[PDB]
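Trainee: One structure coming up, written as structure tokens, with questions to follow.
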Amino acid sequence: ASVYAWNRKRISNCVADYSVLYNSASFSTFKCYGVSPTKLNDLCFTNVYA
Amino acid sequence: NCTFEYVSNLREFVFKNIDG
């Protein structure tokens, strides 16, 4: 979607593996704020917005 | 707005809601 019409996806109840994405050179930018980018798989939250 | 979706004489059921 366009940046002004940014799309939002809701993520409830699904396991995800942020290690295969952090280890990928395809992503030109991977920067995290408030949570360490390395320690990401351990964290648990009730909902995720994308 | 959907936040969950699951798919799987006398009958008795007990419905309760405790600690979320």
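Shown for chain B, in order and in Swiss-Prot numbering: 165-172, 188-199.
Header says: electron microscopy, 4.6 Å.
Every residue, even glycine, has its Cβ placed from backbone N, Cα and C.
Pulled the feature table from Swiss-Prot, pasting it below:
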| type | residues | note |
| --- | --- | --- |
| VARIANT | B:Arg190 to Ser | In strain: Gamma/P.1 |
| MUTAGEN | B:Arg190 to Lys | Partial loss of biliverdin affinity |
Trainee: When a 10 Å sphere is centred on the Cβ of B:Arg190 (variant position), how many other Cβ atoms does it contain?
Mentor: 4
Trainee: Helix, strand or coil for B:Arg190 (variant position)? Use DSSP.
Mentor: coil
